[PDB]
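The structure under discussion appears below in the form of structure tokens.
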Amino acid sequence: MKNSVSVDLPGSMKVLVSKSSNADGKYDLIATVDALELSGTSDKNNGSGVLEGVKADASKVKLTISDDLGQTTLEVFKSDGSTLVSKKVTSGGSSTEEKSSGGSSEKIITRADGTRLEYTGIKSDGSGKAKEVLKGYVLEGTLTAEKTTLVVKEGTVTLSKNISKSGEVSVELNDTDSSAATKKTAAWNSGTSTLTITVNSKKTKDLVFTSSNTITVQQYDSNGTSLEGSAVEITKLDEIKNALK
């Protein structure tokens, strides 16, 4: 690989591809990931293809680079190469890291902005524990094969952020408050990703769940009909609880 060319890949990796092909028309590939050298051959000249290596503990490693360089898959197998232990797929600014070990699985999704969904203790029915890691705070809850449900409790109010298997966010609020004068109810608008809270037949605040994986809160005037001021981004879990008081 004396006169190879270096190619940047998703997942903060680099591959070297030979400048010209062998007698079969194929290009040599070399990459180093952490301590491990990987090597392969490809029928393309751009850095795409498959590289393989073996760790010191005899685990087999495969790096698969998609044809257009938009995706990398980094896989680790047991020493015979049959049983997959871990798989990291990176593309479009996001990574998904899956590991299966000792009865349960894990899946960590890292979004382009650094926020994460962490699914742990995944069982054969698709259930598990769920955490969303946002900037400044974490939301915790559960996973089923149908949805992720992340829960914040304040007083008799329970706020539930649902993420469907498809990735669609919806939010609900349920309040066990006996008193009809203080009980919170809320309505969800999927068109604006906004939960509007009502108390005593007047709107009190809008909670917006943004495409940037943030939450903002904005109050209504005492008339219960017009918004006032400007929306404030939540920076810590305590401020979500404050919005539920």
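If you go along the chain as it appears here, the first residue is 1 and each next one adds 1.
Method of determination (from the header): X-ray crystallography, 1.4 Å.
Cβ atoms here come from the backbone N, Cα and C positions, even for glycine.
Over in Swiss-Prot, the protein carries these features:
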- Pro10 to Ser (Swiss-Prot position 35): In strain: CA7 (VARIANT)
- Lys14 to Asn (Swiss-Prot position 39): In strain: PBre and 21343WI (VARIANT)
- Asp34 to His (Swiss-Prot position 59): In strain: 42373NY3 (VARIANT)
- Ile65 to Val (Swiss-Prot position 90): In strain: CA8 (VARIANT)
- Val89 to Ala (Swiss-Prot position 114): In strain: PBre (VARIANT)
- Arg116 to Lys (Swiss-Prot position 144): In strain: 21343WI (VARIANT)
- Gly121 to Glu (Swiss-Prot position 149): In strain: PBre and 42373NY3 (VARIANT)
- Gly136 to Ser (Swiss-Prot position 164): In strain: PBre (VARIANT)
- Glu168 to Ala (Swiss-Prot position 196): In strain: CA8 and 21343WI (VARIANT)
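The Cβ neighbour count for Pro10 (variant position), using a 10 Å radius and every protein chain shown, is 19. Annotation: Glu168 carries the greatest number of neighbouring Cβ atoms among the variant positions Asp34, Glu168 [cut-off 10 Å, Cβ to Cβ].
Neighbour counts were taken at the CB atom with a 10 A radius for the variant positions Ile65, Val89; the maximum falls on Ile65. Around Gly121 (variant position), taking its Cβ as the centre, 14 other Cβ atoms fall within 10 Å, counting all chains. For the variant positions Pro10, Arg116, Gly136, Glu168, a Cα to Cα distance of within 10 angstroms from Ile65 (variant position) holds for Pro10.
Of the recorded residues, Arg116 (variant position) and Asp34 (variant position) place their C-alpha atoms 23 Å from one another. Cβ-based crowding with a 10 Å cutoff singles out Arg116 as the top-ranked of the variant positions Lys14, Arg116. If you compare Cα positions, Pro10 (variant position) sits closest to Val89 out of the variant positions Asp34, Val89, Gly121, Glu168.
Taking a C-beta cut-off of under 8 Å and a sequence gap of six or more, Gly136 (variant position) has these contacts in its own chain: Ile234, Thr235, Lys236.
In this structure, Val89 (variant position) is part of a beta strand by DSSP.
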